[PDB]
Number of protein chains: 2
Amino acid sequence: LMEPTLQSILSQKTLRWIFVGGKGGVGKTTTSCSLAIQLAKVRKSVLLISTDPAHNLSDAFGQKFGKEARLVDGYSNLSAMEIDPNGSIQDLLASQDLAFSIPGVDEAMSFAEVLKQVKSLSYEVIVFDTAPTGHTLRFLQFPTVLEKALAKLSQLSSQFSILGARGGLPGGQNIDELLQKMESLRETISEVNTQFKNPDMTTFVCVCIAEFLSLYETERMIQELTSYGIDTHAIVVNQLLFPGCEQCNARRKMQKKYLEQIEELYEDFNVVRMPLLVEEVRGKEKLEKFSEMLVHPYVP
Amino acid sequence: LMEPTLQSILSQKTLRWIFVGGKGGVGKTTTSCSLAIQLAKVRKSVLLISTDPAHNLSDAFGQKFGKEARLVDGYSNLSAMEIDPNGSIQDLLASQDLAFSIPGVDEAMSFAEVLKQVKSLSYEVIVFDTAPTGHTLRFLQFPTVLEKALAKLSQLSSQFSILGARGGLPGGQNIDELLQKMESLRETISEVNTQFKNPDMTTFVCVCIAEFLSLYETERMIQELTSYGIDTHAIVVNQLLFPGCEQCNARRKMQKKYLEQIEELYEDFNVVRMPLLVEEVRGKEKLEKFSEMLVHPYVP
Ligand SMILES: Nc1ncnc2c1ncn2[C@@H]1O[C@H](COP(=O)(O)OP(=O)(O)O)[C@@H](O)[C@H]1O
Ligand SMILES: Nc1ncnc2c1ncn2[C@@H]1O[C@H](COP(=O)(O)OP(=O)(O)O)[C@@H](O)[C@H]1O
């Protein structure tokens, strides 16, 4: 058996990267925070980075976060930052909606620079608030993007005096000097990428509603994940109804059906069940109470 | 303003093609049948054709339908058929998931033949039960597919004796004989296609749940429809909850949010509201009862 709990994850002290993803307002952001909070109780320090363009990480903790890692107010070991994509005009010029799917060299480089920073901070574990868009796993092309750049750059190093200062490239670029930045970012990117592909160090937590369109987008994201080689073994099924009002009962009979499907398809998964709450899960005190149900199965 | 009723549509006696689309088990099939049943009351005769691979058109009426138009059991002017796609091995050989998105010449031709049949029957109006897949509007490529064929076919017809029957093509294809079937299938496809692009003659009715993923997939499918120039001005919002049980009330508060969004975006639309019923809408009597609500807004 595999209990309906994220306990197996919280207990892993070798985990360094924990992704949280889910498409279409199923409560991905709420789960990212809840998982982070519950991790602060067990790990030395927890960094919460967000690739999400809505930056709901703020509206959630009701506190403004930037590209600088700040401390989540009610905590001492929990910190959060919001990463900016930083795609360039060049990035764009270099490229139905899969037309903007491949990252540019400038965007990939910027992310590598942020991972560099993050490593310096020496945060114990990192909860990765993924983007609930079409490009959830876009950052997984950064290794191949930088390698292709490092290659086209080295192939150019072979194209190289009396002329002195006037004898350099027009535009001022220093090839052997960029070949360093590029090699250094590529190495940083590759370290983290092979960490991602290590089940002992990196796992992916799916969030979903018990509707069709969500259950679908979920199996579709787990396929993509399994292809890239990123471990996933936990599904959080959010906004569930639990047992004098008839029509509300019918809506629950349907949940039971979708819920049986999930329990069948993902037998090998922890399937965590969260109840729809009556108020928004916004406060820190509310996020706490909500987070408890990630480790202690809810009961009426 | 625009009342929450499909009444405006049932009143258009110039309508010949009425599409029903909706992705993800939101009650598309049920709407297609309901809309036809309501149409049979006002129009001389109604044909219900289905591109939906699931052929839920049977499970809905509890009656087996084929590629031959049969009469729906409890009716006298309502008939249903289920179109088979008929993609060939060639078709496949000639080609993410947008890899099988362009139809083959053999599939396009087959559908043209069916449209040909259907025009012979002289049904007053047709309800078009679309496929709730990623290929909902796939048939709209048939004109361009057949035109490219008729072209490549005509070009070979300029590159073609004392050889007698030995002077034929190998394969036995008769070019001038095919240039006819192809011209005739193109002409049937074009007729029907320029009808689709006529608001007086063709409109598209969308079906959806009040969830995000569906409200999204809906604005997405309307965009594509508008691009192809196919008229759309009605949304059916299915499975809604209506006003001692607290947690169900919360689930309704969320619907209210989604429903307000819909009323705002689709101000120019008829936004029909359907309740979640306690039993499946399967029987003919149950479909009738459901279909009445497409023209008489539901109240507690
Ligand atoms: N189990 C739940 N019960 C009640 N409200 C919830 C629940 N999960 C999420 N919410 C609320 O619904 C919205 C979900 O937003 P969020 O958690 O950010 O999902 P996403 O980040 O995917 O949009 C937020 O207002 C959140 O407070
Ligand atoms: N408003 C409703 N109330 C209760 N049950 C419904 C309603 N709409 C659809 N259903 C049932 O839910 C399922 C919807 O299936 P269907 O109508 O075929 O949608 P789709 O064709 O998109 O799958 C069917 O069992 C149908 O009987």
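Chain B is numbered as in Swiss-Prot; shown residues: 12-106, 125-189, 195-277, 282-338, in order.
In case you wondered, yes, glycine gets a Cβ from its N, Cα and C as well.
What Swiss-Prot records for B:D63 is active site. Sequence-distant neighbours of B:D63 (active site) (same chain, 6+ apart, CB under 8 A from its CB) are B:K39, B:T40, B:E93, B:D158, B:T159, B:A160, B:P161. Look at B:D63 (active site): DSSP puts it in coil.
According to Swiss-Prot, the ATP binding site annotation covers B:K34, B:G35, B:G36, B:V37, B:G38, B:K39, B:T40, B:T41, B:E245, B:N272, B:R320. A simple way to gauge crowding: the CB of B:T40 (ATP binding site) has 25 other CB atoms within 10 angstroms, across all the protein chains here.
Note on B:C283 (Zn(2+) binding site): other Cβ atoms within 10 Å of its Cβ, all shown chains, come to 12. Residues or ranges marked as Zn(2+) binding site by Swiss-Prot on the basis of sequence analysis: B:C283, B:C286.
Among the mutagenesis results in Swiss-Prot, B:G38 to R has the note: Abolishes ATPase activity. The residue drawn here is the original one. Remark: B:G38 (mutagenesis position) has B:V241, B:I243, B:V270, B:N272, B:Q273, B:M312, B:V319 as non-local neighbours, by Cβ distance under 8 Å and separation of at least 6 in sequence.
All chains included, 21 other C-beta atoms sit within 10 angstroms of the C-beta of B:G36 (ATP binding site). In the vicinity of ligand 2, defined as a Cβ distance under 6 Å, the following of the recorded positions B:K34, B:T40, B:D63, B:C283, B:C286 are placed: B:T40. Of all the binding-site residues listed here (B:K34, B:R320), it is B:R320 whose C-beta has the fewest other C-beta atoms within 10 angstroms. Rounded to the nearest whole angstrom, the C-alpha distance between B:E245 (ATP binding site) and B:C286 (Zn(2+) binding site) is 15.
For B:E245 (ATP binding site), the Cβ neighbour count at a 10 Å cut-off comes to 24, with all displayed protein chains included.
The binding residues for ATP are recorded as B:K34, B:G35, B:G36, B:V37, B:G38, B:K39, B:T40, B:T41, B:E245, B:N272, B:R320; their greatest pairwise CA distance is 24 Å. Using a Cβ-Cβ cut-off of under 8 Å to chain A, the binding-site residues B:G36, B:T40, B:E245, B:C286 reduce to B:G36, B:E245, B:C286. Using a 10 Å radius centred on the Cβ of B:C286 (Zn(2+) binding site) and all shown protein chains, the other Cβ atoms total 17. Across the fold, the C-alpha of B:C286 (Zn(2+) binding site) and the C-alpha of B:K34 (ATP binding site) stand 25 Å from each other.
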